[PDB]
Number of protein chains: 2
Amino acid sequence: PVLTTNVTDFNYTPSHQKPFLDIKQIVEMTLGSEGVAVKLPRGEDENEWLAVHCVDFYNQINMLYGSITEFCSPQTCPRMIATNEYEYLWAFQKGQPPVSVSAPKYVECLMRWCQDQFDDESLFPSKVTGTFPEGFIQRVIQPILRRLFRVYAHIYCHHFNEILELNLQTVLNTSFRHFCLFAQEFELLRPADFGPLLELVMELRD
Amino acid sequence: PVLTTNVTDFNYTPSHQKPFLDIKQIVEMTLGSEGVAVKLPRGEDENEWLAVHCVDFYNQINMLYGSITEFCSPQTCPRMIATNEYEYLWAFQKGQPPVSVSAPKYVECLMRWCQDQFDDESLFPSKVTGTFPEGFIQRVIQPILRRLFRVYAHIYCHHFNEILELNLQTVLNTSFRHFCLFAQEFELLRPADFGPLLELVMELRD
Ligand SMILES: [Zn+2]
Ligand SMILES: [Zn+2]
């Protein structure tokens, strides 16, 4: 949930997942940085296609957070924010009210939660002989995409300078563009799910 | 030195450094992947320019190894190799003969050794009022560049598929190209220092 208005032990720890098979200033920096597979194939299963890409998107965000993880600590980022207009909250026990947490605690919990869904055989069948549950796209895929977006939002609004230092602007913008086009093709994310990055999506998408 | 012919605890650990201030198959995969600041500025000090870029190159290699580190363990890569024609060795105590070690042990030792040179005030002055030692370029910069190259060699020859999975082919090729052009401009590396990547350098450089 969304609230709209030298210690290293507690930074985000990356983990790769095995394959399934103000805002105006921020956006101008993003576009200026550049100067320095979406459709379901015919005969292919939609759930499988969406499952494949959901694990792939997790892995791109894992690689991108991992590149800057030493710059995001509970002292640099005491709240999970995407500018001062958006704060994102985490519920530690399911069905309980979400709370304010530092950005790396948030990212850690969220990413480990995604891996727990990928690793759950009743959600993501790990054999050819398994099936997907009813409501898979709405009940599993959509919540995962909505949450992974919040990680992109924190990176762009609070760590873009570091991404630029490492020359990862094009990899970041390419991943995000593919994430947003994929969500559009299947109506997984709507304009409101983009929060502070709406203009970015308007520019990058096309 | 050069010899020419589920446990996770022992993979390479990344650490960012604060800013100073067969082979034919491998090369064709590299070029096909693409379809899916060098001169000293006027009035500027050469030692400073080379010191700045040496820490920057370390940081690009750190980010690139970090992206694939879970795929390089003492079981996947029991020797530090760049194809079966080149094995690179590490001396654990200075002045002693270098030995065979696993790739991630090698990379760990080498990168931590680079940081120890960057952090040594008598080599890399950490204030405006320090000076560089005599022989800086030959005795400090050149050995560091020669060693960092061996890390690029292992990545290209043994982990390129994983770099491709993460869409980092262009970032890898861009870093390596800039590394090789920088070495050419100042004669830091010679054609022999490139070992198995000579053809790659021939294609990428220009
Ligand atoms: Zn942060
Ligand atoms: Zn390896």
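In chain A, numbers come from Swiss-Prot; the residues present are 81-85, 98-113, 126-140, 144-313, in order.
So this one's X-ray crystallography, 2.0 Å, going by the header.
Backbone N, Cα and C atoms are what each Cβ position is placed from, and that goes for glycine too.
Quick look at what Swiss-Prot lists:
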type	residues	note
MUTAGEN	A:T105 to A or D	No effect
MUTAGEN	A:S107 to A or D	No effect
BINDING	A:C179, A:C184, A:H261, A:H266	Zn(2+) binding site
Euclidean distance between Cα atoms of A:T105 (mutagenesis position) and A:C184 (Zn(2+) binding site), Å: 16
Additional residues surrounding Zn(2+), by Cβ distance to the A:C179, A:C184, A:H261, A:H266 centre under 8 Å: A:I175, A:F178, A:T183, A:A210, A:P211, A:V214, A:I262, A:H265
Binding-site residues listed as A:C179, A:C184, least Cβ neighbours within 10 Å: A:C184
Distant-in-sequence Cβ neighbours of A:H266 (Zn(2+) binding site), under 8 Å, six or more positions away: A:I175, A:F178, A:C179
Cα separation of A:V140 and A:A144 (whole Å), the pair that brackets 3 residues absent from the deposited model: 27
Residues near A:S107 (mutagenesis position) in space but at least six apart in sequence (CB under 8 A): A:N169, A:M218, A:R219, A:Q222
Endpoint distance, Cα to Cα in Å, for the 12-residue gap that opens after A:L113 and closes at A:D126: 41
Among A:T105, A:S107, A:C179, the recorded positions whose C-beta sits under 6 Å from ligand 1: A:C179
Count of other CB atoms lying within 10 Å of the CB belonging to A:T105 (mutagenesis position): 13
Distance in angstrom, CA of A:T85 to CA of A:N98, with 12 unmodelled residues intervening: 31
Integer Cα-Cα distance in angstrom, A:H261 (Zn(2+) binding site) to A:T105 (mutagenesis position): 16
Cβ atoms near A:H261 (Zn(2+) binding site) (within 10 Å, other residues, all chains): 22
